[PDB]
Amino acid sequence: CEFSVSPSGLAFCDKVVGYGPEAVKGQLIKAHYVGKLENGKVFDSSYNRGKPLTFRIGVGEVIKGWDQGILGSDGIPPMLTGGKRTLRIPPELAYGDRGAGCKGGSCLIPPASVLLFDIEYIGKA
């Protein structure tokens, strides 16, 4: 899985190219995913939550890396319905210096964490 690195640092690898239409801004979509830190620790997954994440893409409902990494951006083609994509997201397009899932200064997602996501774009909701 060698990533294609976009100008922003957002990198991706289409492990399985979708068979359907590309994602469109404002659309409510369904996605299964596994999120891991660079040491391999899984910090969140749709599977653990027992359901897909249905959300509106491209409107700031999720981290910038997801909006850009799924809808596409300079250097990043959009995901297609039914595709599987791995994203490498720099902190600036994720949770930055704040981190996420914090208890005081200790966070499930440490500050300045690069995030790895395996995303399965199932399709529209």
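Chain A residue numbers are taken from Swiss-Prot; in order, the displayed residues are 84-208.
Every residue, even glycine, has its Cβ placed from backbone N, Cα and C.
In Swiss-Prot this protein carries:
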DOMAIN    109-208  domain 'PPIase FKBP-type'
MUTAGEN   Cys84 to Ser  Reduced PPIase activity; when associated with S-96
MUTAGEN   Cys96 to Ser  Reduced PPIase activity; when associated with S-84
MUTAGEN   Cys185 to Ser  Reduced PPIase activity; when associated with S-190
MUTAGEN   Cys190 to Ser  Reduced PPIase activity; when associated with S-185
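The structure, with features from Swiss-Prot marked on it.
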residue: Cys84; record: mutagenesis position; CB count, 10 Å: 9
residue: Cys96; record: mutagenesis position; CB count, 10 Å: 14
residue: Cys185; record: mutagenesis position; CB count, 10 Å: 14
residue: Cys190; record: mutagenesis position; CB count, 10 Å: 16
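Using CA atoms as reference points, the mutagenesis positions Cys84, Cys185, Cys190 were checked against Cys96 (mutagenesis position), and the closest is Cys84. With respect to their backbone Cα atoms, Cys190 (mutagenesis position) and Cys84 (mutagenesis position) stand 28 Å from each other. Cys185 (mutagenesis position) and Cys84 (mutagenesis position) have their C-alpha atoms 31 Å apart, to the nearest angstrom.
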